[PDB]
6 protein chains.
Amino acid sequence: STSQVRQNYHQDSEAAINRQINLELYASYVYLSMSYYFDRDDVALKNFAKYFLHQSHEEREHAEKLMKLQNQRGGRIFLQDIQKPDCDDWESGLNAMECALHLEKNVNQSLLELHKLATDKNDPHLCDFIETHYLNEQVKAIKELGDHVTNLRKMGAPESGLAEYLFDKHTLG
Amino acid sequence: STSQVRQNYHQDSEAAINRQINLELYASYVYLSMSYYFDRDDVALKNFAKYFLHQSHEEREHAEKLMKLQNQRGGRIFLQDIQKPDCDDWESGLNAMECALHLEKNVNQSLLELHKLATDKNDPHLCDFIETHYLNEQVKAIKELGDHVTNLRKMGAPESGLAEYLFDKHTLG
Amino acid sequence: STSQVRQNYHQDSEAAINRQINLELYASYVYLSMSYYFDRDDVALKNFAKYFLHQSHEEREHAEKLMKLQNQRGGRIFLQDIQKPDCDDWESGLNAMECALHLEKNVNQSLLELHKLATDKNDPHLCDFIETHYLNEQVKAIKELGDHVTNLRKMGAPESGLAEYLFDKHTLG
Amino acid sequence: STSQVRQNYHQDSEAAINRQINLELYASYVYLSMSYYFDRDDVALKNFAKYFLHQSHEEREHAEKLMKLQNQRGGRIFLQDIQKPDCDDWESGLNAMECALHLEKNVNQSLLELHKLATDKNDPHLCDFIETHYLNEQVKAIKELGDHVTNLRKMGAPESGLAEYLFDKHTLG
Amino acid sequence: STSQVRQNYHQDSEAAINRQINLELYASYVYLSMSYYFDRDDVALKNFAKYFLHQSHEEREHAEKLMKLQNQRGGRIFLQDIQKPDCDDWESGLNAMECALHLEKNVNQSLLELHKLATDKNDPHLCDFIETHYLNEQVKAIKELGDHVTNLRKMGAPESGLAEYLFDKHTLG
Amino acid sequence: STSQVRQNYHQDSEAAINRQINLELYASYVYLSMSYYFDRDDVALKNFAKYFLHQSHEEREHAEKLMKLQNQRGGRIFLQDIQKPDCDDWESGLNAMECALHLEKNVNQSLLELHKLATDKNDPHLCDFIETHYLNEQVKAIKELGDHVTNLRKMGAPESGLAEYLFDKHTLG
Ligand code: NA
Ligand code: NA
Ligand code: NA
Ligand code: NA
Ligand code: NA
Ligand code: NA
Ligand code: NA
Ligand code: NA
Ligand code: NA
């Protein structure tokens, strides 16, 4: 049953990739939830909605790239349920950005664990894949979200609806 | 707590839309699974893979349009877990097409039930939405899949790997 | 006699690069042999011929990049005889693809050993060079060849000359 | 006081980045000094001047990229004095190229130490940053300078003013 | 040892130009520090960052033009250490603009002293150089910074983070 | 076992073509070695490197054309080991050009022997092939190399590094 392509690809690595696929799909779902919260008539921040929808689609692309990797290496994809997000109502633009920052840091932590595994199993291809495609993307995402949180807080969010309105227009627009 | 926009939108309809969102997301996931099956080194049918990936992305778009509808009408989106697909290994191009046909008919049945609900609740906007955006799309999908199944069977699939190869090239390519 | 440019470049690494140069040149020669087998009047599969000739030229480019590296680091190139390929007659399209897959996996194994050496000698430049220019290229090559082998086998090669003919036209053309 | 973005970023790494910033700024200053030496009326080698000025600007860009990294990771930039270069009068084109080669090797050594630190602290993002943006750039620079030194020496510099003149025109022009 | 080009160029003028070179390089460094303060995740004012980075690069250009002058006149460049800026943390957009205004006025004062020296040494070329390339540039810079400080203060900075946010967007963007 | 295409193609001719293939591949390897000698940091003559690399690629093309001929005529290609070049270090531009001239004359001698064989076996197609594709190419190559050797010697190579430098720039550049 060993794939004809498989070489230097540990079972533990294969399993970790399947976990990471699920995590990326979960993140995609979280961002989708956030997006549509901002589309509510009682929230009505269109550029927040757009921002999170973009992030949702990006996370899905990340998942798909891991699926591609799994097959490239001769591993086998095993999908799991995609858990629903932790919240239905994301409260405010600031709260959503803070939740996104937390999520991104969680995803980054997983990726760092995956890199450590790859290095421990002497799988340089896998380690390089993670470095090249995932780790700087995460650092950039985290920095961007932190910047957003800073600005929102400085402007007076979430108490000031004017703050979120103007941030939506000037930063996210 | 009633939305300022809400008018003529029954709680039962709102609940049915939330169920349909989940079903579309599930369908998207099924098609994603199928796609990546065909990308395996031991399957290696790239145009089958492409076909199913396209379908996956289309189902996600369908889900998002329902989410948009929910907010347009002043309903509230409640997401649920996305169940994993029924299979990890889809066996053959023919078997996957047959499974897709079954799925599409299941989705269509739900949509017909949703239309009946809308009509029973005297919600012409919702009924029209389903007719306009979903019902002909489903009929077309079902007809296309049936055509594919017919052709594959006539060509000798799944016993003939030459059949699937040539169908991949000439129909799906 | 130490080069003015040399820094952090171990003698063992230098020797391993010279071995890898020879291996790449050998691979180039193998693919050249395969190419011209398919150009025989009694074989006559032009797209197989083209495929392997392309691979031959690619392997030569890989060798030359290693030669460039050797000089960049202040090592010294020592060339060795290029051994003739193991076969004169490659039997069939399927057999050649299987032999190519075996070759590519052998080249990949060497590269993985080179990476391990670089990591053991704390030579991050060399390790990065191998990761960046060689390891994903090999994974991709291996996956492609595996896909080709799968398809040929499914279509009925090598017993079916129709299979190889059609694969030549539709996949390799 | 821990930055909201900070993750997997050791204090030792942060300190090493601040040192590297200073070193790059120092290198920039050295090259600036060299440039303007060649602009003297009693030296008058315009393409040497241009070469070194370009290098000065490149080193500044390198410093700025490290500053960007520091902030991306949630470290804090601490600037130090930029020491004056070791010479005011660089003697000859050959002598300046030799001094540049020595400088570049010193910068490379620091970078290799930084990479080793990153690897020791299990900071793959930082290690990858150094590999991707700094290590091949340094190898290339070192090789180029070595080539220049070789050519100048072979041509008869610094005893032959004709050598430097012609090198300025044909190599650096 | 007198340069073949030197004419009407006093030793005191030569020394004053070397001091001005250092001051311009210092100013460049100050602005660089400011720039990267605004790039911090906990500050996050991108257009402030851009503004100061531009100023940094401009001051470097000013230094280089003085170096060119020194050589044009047959003086000799003597570089000194570039002192680190007075602050690591610039507190606020308003505080940085105020510090910039103070710096620019200090640079202007030096330039006025240089002009007076040139006039006292009957060096019309040098006096004209300073007038043509430096004095109106400084007046313009000072006026611009004063305008910025005025606006920030009127808008409610630094107490209002909304003020700095909006100034960043509308004035500096 | 006689090829269906074979006509008027003597076994001795077939064997001679296989020998010529090996010789062309050998020549290609020699030129590759020379190329990379000139790329060394302690040699650093980029246009010599380029010249020889071009020649390497040309010889490979010559080999491939003979392989094509062999199959066109219904002969069978039998590859042999490619011997390593006689030198690792080619000493100087002049020495390499002299070695190239010697090589080209050796290749020409073989080709003349092949032509004589073809004429003796009354194989006008083969004789014409050699005349049309190989003999004038060799005469031109030999004349060019002789011209290069003459110029290098007249300029003072190899004692004058200025000679090789200038030849590299003006003739080979
Ligand atoms: Na992701
Ligand atoms: Na890497
Ligand atoms: Na659907
Ligand atoms: Na209708
Ligand atoms: Na290769
Ligand atoms: Na640098
Ligand atoms: Na200035
Ligand atoms: Na030839
Ligand atoms: Na003729």
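Residue numbering for chain B follows Swiss-Prot; the residues present correspond to positions 5-177, in that order.
Recorded method for this deposit: electron microscopy, 1.1 Å.
Every residue, even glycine, has its Cβ placed from backbone N, Cα and C.
Listed in Swiss-Prot as a mutagenesis experiment, B:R23 to A is described as follows: Abrogates interaction with NCOA4. Fails to localize to punctate lysosomal structures. There are 15 other Cβ atoms within 10 Å of the Cβ belonging to B:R23 (mutagenesis position).
According to Swiss-Prot, the mutagenesis experiment B:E28 to A carries this note: Reduces iron binding and oxidation rate; when associated with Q-87. All chains included, 24 other C-beta atoms sit within 10 angstroms of the C-beta of B:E28 (mutagenesis position). Secondary structure at B:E28 (mutagenesis position), taken from DSSP and collapsed to helix, strand or coil, is helix.
Under the heading Fe cation 1 binding site, Swiss-Prot lists B:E28, B:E63, B:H66, citing experimental evidence as support. In the three-state DSSP scheme, B:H66 (Fe cation 1 binding site) is classed as helix. In the shown protein chains, 23 other C-beta atoms lie within 10 A of the C-beta of B:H66 (Fe cation 1 binding site).
Of all Cβ atoms in the protein chains displayed, 19 besides its own lie within 10 Å of the Cβ of B:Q142 (Fe cation 2 binding site). The Fe cation 2 binding site annotation in Swiss-Prot covers B:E63, B:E108, B:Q142.
In the three-state DSSP assignment, the secondary structure recorded for B:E108 (mutagenesis position) is helix. Spatially close to B:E108 (mutagenesis position) yet at least six residues away along the chain are B:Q142, B:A145, B:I146, B:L149, judged by Cβ distances under 8 angstroms. Here Swiss-Prot describes B:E108 to A as a published mutagenesis experiment; the accompanying note says: No effect on iron binding but the oxidation rate is severely reduced; when associated with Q-87.
Sequence-distant neighbours of B:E63 (Fe cation 1 binding site) (same chain, 6+ residues apart, CB-CB distance under 8 A): B:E28, B:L29, B:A31, B:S32, B:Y35. According to DSSP, B:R23 (mutagenesis position) sits within a helical segment. Other than the site residues B:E28, B:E63, B:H66, same-chain residues with C-beta atoms no more than 8 angstroms from the centre of those residues' C-beta atoms, the Fe cation 1 site, are B:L27, B:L29, B:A31, B:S32, B:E62, B:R64, B:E65, B:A67, B:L70, B:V111. Those residues of the chain, other than B:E63, B:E108, B:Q142, with a C-beta within 8 angstroms of the mean position of the Fe cation 2 site C-beta atoms are B:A31, B:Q59, B:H66, B:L107, B:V111, B:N112, B:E141, B:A145, B:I146. If you measure from the Cα atom of B:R23 (mutagenesis position) to that of B:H66 (Fe cation 1 binding site), you get 13 Å.
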